[PDB]
Amino acid sequence: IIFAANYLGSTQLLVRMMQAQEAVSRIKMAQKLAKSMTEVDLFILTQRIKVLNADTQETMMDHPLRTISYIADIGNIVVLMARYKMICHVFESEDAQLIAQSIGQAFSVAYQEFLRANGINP
Amino acid sequence: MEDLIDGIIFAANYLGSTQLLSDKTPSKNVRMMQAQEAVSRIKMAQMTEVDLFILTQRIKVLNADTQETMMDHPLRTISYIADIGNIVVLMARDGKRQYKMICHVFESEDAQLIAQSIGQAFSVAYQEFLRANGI
Amino acid sequence: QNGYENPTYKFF
Amino acid sequence: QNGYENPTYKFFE
């Protein structure tokens, strides 16, 4: 599972949905100021979430899913919250809902596996 | 009047098929992850207008313009179907110990209804299955 | 985001 | 609009 998005920036967290909204706006204010996004590819799996440069295919971000807490698609932006302490990545995409849906599904499966390994039957 | 026993149609745009491996009977989540993976492969690879023919026993893909069968799958061969927004994913082959799957991706405003319908198909054909040979 | 598994398939 | 939490995160947090 790999989708294309445009990296817009990221804020840091020292409710989630709101913290996402606030991450989206913060990004937007900076964007609005610098204005008058870099091409990336989000690789999704049950093991992690990697952000590769859409050109160099070089690894920008690599988060093992368990370090990833919340994911939210707000219209056309994707907010990934991973553990200043917490970090909020703001991406913009056409498939912003499918990226979130996909990452949430990844969560579900990864969690079933986690439960499974602990002797709990999922 | 045509029904699910007769076969009903819906307009779709065939995007393309893909293939992957799956366990005997993976979870709904992995199923959705597989369907999702299918779309992804299709997008990062990019058309034909077709009429999906759904039946309690067959799933056919007709060339809308020419009505010639592009695909004809016996309902028992399809393991999963899913709707992801405007998208439809048809997945063809305790539980059957098999692995390689063939995924067909379509684009349709009728994604919800197509999947609903094929789901109903699965329903009657499955009850019919138990009901027929004891259980 | 919905999916339907074909039950009969399981036995083939 | 749409948000999703990772039930596994708690466990290593």
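Per Swiss-Prot, chain D residues shown: 754-766, in order.
Every residue gets a Cβ built from N, Cα and C, even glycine.
Remark: D:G756 (mutagenesis position) has no non-local neighbours by Cβ distance under 8 Å and separation of at least 6 in sequence. In the three-state DSSP reading, D:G756 (mutagenesis position) counts as strand. Quoted from Swiss-Prot, the note attached to the mutagenesis of D:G756 to A states: APP internalization unchanged. No change in amyloid-beta protein 42 secretion.
As a published mutagenesis entry, D:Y757 to G appears in Swiss-Prot alongside the note: Loss of binding to MAPK8IP1, APBA1, APBB1, APPBP2 and SHC1. Other C-beta atoms found within 10 angstroms of the C-beta of D:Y757 (mutagenesis position) number 20, with every protein chain shown included.
The mutagenesis experiment D:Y757 to A is recorded by Swiss-Prot, whose note states: Little APP internalization. Reduced amyloid-beta protein 42 secretion.
For D:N759 (mutagenesis position), applying a Cβ distance below 8 Å and a minimum sequence separation of six or more within one chain yields no residues. Per Swiss-Prot, mutagenesis D:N759 to A is noted as: No binding to APBA1, no effect on APBB1 binding. Little APP internalization. Reduced amyloid-beta protein 42 secretion.
Experimental mutagenesis at this site is recorded by Swiss-Prot as D:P760 to A, annotated: Little APP internalization. Reduced amyloid-beta protein 42 secretion. Around the Cβ of D:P760 (mutagenesis position), 14 further Cβ atoms fall within 10 Å across all displayed protein chains.
Swiss-Prot lists D:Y762 to A among its mutagenesis entries, and the accompanying note reads: Loss of binding to APBA1 and APBB1. APP internalization unchanged. No change in amyloid-beta protein 42 secretion. The Cβ neighbour count for D:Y762 (mutagenesis position), using a 10 Å radius over every protein chain in view, is 19.
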Where D:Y762 (mutagenesis position) falls in three-state DSSP terms: helix
